[PDB]
Amino acid sequence: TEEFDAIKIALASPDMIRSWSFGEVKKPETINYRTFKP
Amino acid sequence: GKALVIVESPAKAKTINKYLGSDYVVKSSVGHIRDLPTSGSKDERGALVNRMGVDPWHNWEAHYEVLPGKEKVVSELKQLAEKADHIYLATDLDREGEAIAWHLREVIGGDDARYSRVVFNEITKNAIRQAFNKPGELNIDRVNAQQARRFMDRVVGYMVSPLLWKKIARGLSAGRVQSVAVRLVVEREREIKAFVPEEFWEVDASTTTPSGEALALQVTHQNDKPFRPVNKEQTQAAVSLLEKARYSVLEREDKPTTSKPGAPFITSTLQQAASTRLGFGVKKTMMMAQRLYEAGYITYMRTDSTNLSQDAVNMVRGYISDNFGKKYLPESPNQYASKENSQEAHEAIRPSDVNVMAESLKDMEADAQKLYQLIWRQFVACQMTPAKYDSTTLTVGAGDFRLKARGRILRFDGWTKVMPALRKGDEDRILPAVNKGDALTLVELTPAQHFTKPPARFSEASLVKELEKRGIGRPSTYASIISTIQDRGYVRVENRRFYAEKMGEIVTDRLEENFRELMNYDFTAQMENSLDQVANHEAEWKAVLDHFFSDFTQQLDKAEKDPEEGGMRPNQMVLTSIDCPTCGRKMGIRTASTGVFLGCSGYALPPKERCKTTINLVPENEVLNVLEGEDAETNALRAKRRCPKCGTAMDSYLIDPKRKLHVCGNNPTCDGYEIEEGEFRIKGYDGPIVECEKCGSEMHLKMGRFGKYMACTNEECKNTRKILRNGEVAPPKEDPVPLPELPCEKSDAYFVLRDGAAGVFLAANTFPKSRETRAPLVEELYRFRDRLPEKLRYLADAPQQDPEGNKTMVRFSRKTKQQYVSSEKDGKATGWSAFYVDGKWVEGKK
Ligand SMILES: [Zn+2]
Ligand SMILES: [Zn+2]
Ligand SMILES: [Zn+2]
């Protein structure tokens, strides 16, 4: 697939992790029981 | 026998029970059981005397009454009094306690040989034993004095308030001493706003000795005149001349200094100390002092006597001799003299047992522990040896200029040891031991710029000090004056400092003009002194009441007349150029009990041409900077604009996010106004802050035909929720079905289902009045399932009864923000609850 040659590891900069995320989760709810919907 | 002791507080009951024991039954008569009427529950004069209860013309018949909820306690007390053989009235020392005791006596009856009046200044074993040993008779003279005061205050309040409603504004109030306190605050406000700060500069100098020590001085003369440069350029010139000149210490002064401890607290001194050291105002100070007294740790907190018992003096001298030792004794007691008119029979505010340290007060909240520590420290300090200081003063000369240092060094500390200063003062430093006629070497010098202080705004404690100086009110009154001036809306307290509302100025001016005798400080003092004469039994209560009432009625009947006849001038308009959004006309600046507002002259035109449009202001808050210290008030005065027509400062208000309004201090006597887009400090509406689920905007609390209700601030959104019986925020409605089939029980209304963040509840169609709310039952919902909106129908499907057969109720789980159904038996929850997990009802034990 990606044909990588090696693996690299380092600390996570906060801007980097925020760049990963597609959104913030702010409330503890998990899934509705009235309709099985998040 | 069994002897019954009646005490006002329940905590006082517990503390006194600690020392009385099994032979005595202690019953706590919570507050005033019997009082003049309050609620509504030549006919005008009849209705006035029925509202007052007091009838001044028919020799002050009083028609006392017993308030809703007191009757239970009155019944219990009567039963216990029938059981008991001797009835002991153990109210507090002061006139209020005597009035309470008289009321109790008169309700229970049997007066002559069945009531003993007990008098103790502290709730302690020795004091209580001495008090019960030889009880006193009920001192009817002090009761009469208290009744005279109460009658005066009700006469003035009820007779004046309709006059102020007619002339000035509905929803005003008045009071004898209250109005004089407002007058004091308003006079200080007028002095402050009149003030025009000058500007003056000062120079500071830095010097080293031949011995390498270092000294800092301040520069105070030029050409043998006072050094006080007016501008920057002058100051820079002075600094130049100083630097060029050569300095020598032409003056060397030295002298011992002694400082005595402060007197033990009277109530006014205790309030001033608690404000200055701990920040407690009046209400918190007296509440905590009352708790400390009722617990038994301190003597009675309403006193103007600095006297101390020989027991107290011997105890504290023992404590000092044991802990500190002989140097701090000193040889003989420190006497302190109170006013000749003071209640010298009373003691000061002191500990009941000097060895009880503040940390040991397990049952007192931390603020009360701090207040007790202050009382203890003062009491110990007052008997200790004076502190000893040695003081040095230096003067140094260069050219046309002389510059000065003063310093003190501390060598015995005895009273300062127990009672330290809050911070070091400017003279609390070490000047080095320069010689007489010494020399000095020079380091670089700093100018400073200053503006003269205006008279300082009253604090709560400094207003209490002013009242104590003039003789307006008494130790028992002070807290009530300080509270009532705020509660009645004439004065506001901010930054721990007193500020006077424009309505307070209007009412002060009107009352001074019409009722000059009532508002004059000397006549207020003379009235207080005459009440003291009554309590002495130097005067007859009814007499002085009649004299007051005759004068007051003369002044009232003059004041009622038309303004051309000479009665109270109306709330005169001041006019400004602004376009009324309803009719474009010029707009004027107006004061109501609600505040200060912008009105359109069509308000004074008959219905045909009447305009009720109004515009609503927010004042700029002054934000005094604590870090600026003494400067903070001066800079506030500097911040204000000044009126064009007069020197008086101007006060500032916000009319648009684009516009801001300035108004003169003597408004409406002065008609200057200014309008500017520049916008100093701004504020907004409030109330239970709720979030509107329909637009996310802020939602505030408002009342009216909807009574307690919550409405969103967004002008594009009119969403409204409602307050219910046992919940905050306000469920809106969404399903406000006027369920006509469910009747109210405490009233004749019918229930309506409402929704909101609190949940789904039932409320009276007249919550403003009925304010009756209860949670719906599942069977109730199933009865009216059809009327429920489409969403809530699921609640009707929930099981109606638990496995035990008990009836269920719909509840809201805030932690999960969802509705569930729970069963209750005997009013307690059965511990069974059902929620709705994925289209089916999951029931189980809670
Ligand atoms: Zn108008
Ligand atoms: Zn002016
Ligand atoms: Zn809204």
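Quick note: numbers on chain B are straight from Swiss-Prot, i.e. 2-42, 61-865, in order.
The deposited model was determined using electron microscopy, 4.3 Å.
Including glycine, each Cβ sits where the backbone N, Cα and C put it.
Long-range Cβ proximity for B:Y319 (active site, O-(5'-phospho-DNA)-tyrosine intermediate), meaning a same-chain Cβ under 8 A and a gap of 6 or more residues, is found for B:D111, B:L112, B:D113, B:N140, B:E141, B:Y312, B:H365, B:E366, B:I368. B:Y319 (active site, O-(5'-phospho-DNA)-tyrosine intermediate) falls outside any helix or strand according to DSSP and counts as coil. The active site, O-(5'-phospho-DNA)-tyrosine intermediate annotation in Swiss-Prot covers B:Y319.
Taken residue by residue with DSSP, B:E9 (Mg(2+) binding site) is part of neither helix nor strand, so it is coil. Residues annotated as Mg(2+) binding site in Swiss-Prot: B:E9, B:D111.
Residues or ranges marked as domain 'Topo IA-type catalytic' by Swiss-Prot: B:158-575.
Cβ neighbours within 10 Å of B:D111 (mutagenesis position), excluding its own Cβ and spanning all shown chains: 24. B:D111 to A appears in Swiss-Prot as a published mutagenesis result, with the remark: Abolishes both magnesium binding and enzyme activity; when associated with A-113 and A-115.
Where Swiss-Prot documents B:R168 to A as a mutagenesis experiment, the accompanying text is: Abolishes enzyme activity. Listed in sequence order, the residues of the same chain lying 6 or more apart from B:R168 (mutagenesis position) and placing their CB within less than 8 Å of its CB are B:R114, B:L550. B:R168 (mutagenesis position) falls within a helix when secondary structure is assigned with DSSP.
In Swiss-Prot, a published mutagenesis experiment is listed as B:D172 to A, annotated Abolishes enzyme activity.
Listed in Swiss-Prot is the mutagenesis experiment B:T496 to A, annotated as follows: No effect. In the three-state DSSP scheme, B:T496 (mutagenesis position) is classed as coil. Just so you know, the Cβ of B:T496 (mutagenesis position) picks up 16 other Cβ atoms within 10 Å once every protein chain is counted.
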**OP:** Tally every other Cβ atom lying within 10 Å of the Cβ atom of B:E9 (Mg(2+) binding site).
**Re:** 22
Subject >> C-alpha spacing of B:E9 (Mg(2+) binding site) relative to B:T496 (mutagenesis position), in angstrom >> reply: 18
**OP:** Looking only at C-alpha atoms, tell me how far B:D172 (mutagenesis position) is from B:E9 (Mg(2+) binding site), rounded to the nearest Å.
**Re:** 23
Original post:
Do any of the recorded positions B:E9, B:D111, B:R168, B:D172, B:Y319, B:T496 touch ligand 1, in the sense that the CB is under 6 Å from one of its atoms?
Top reply: none
Subject >> Cβ neighbour count within 10 Å of B:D172 (mutagenesis position) >> reply: 16
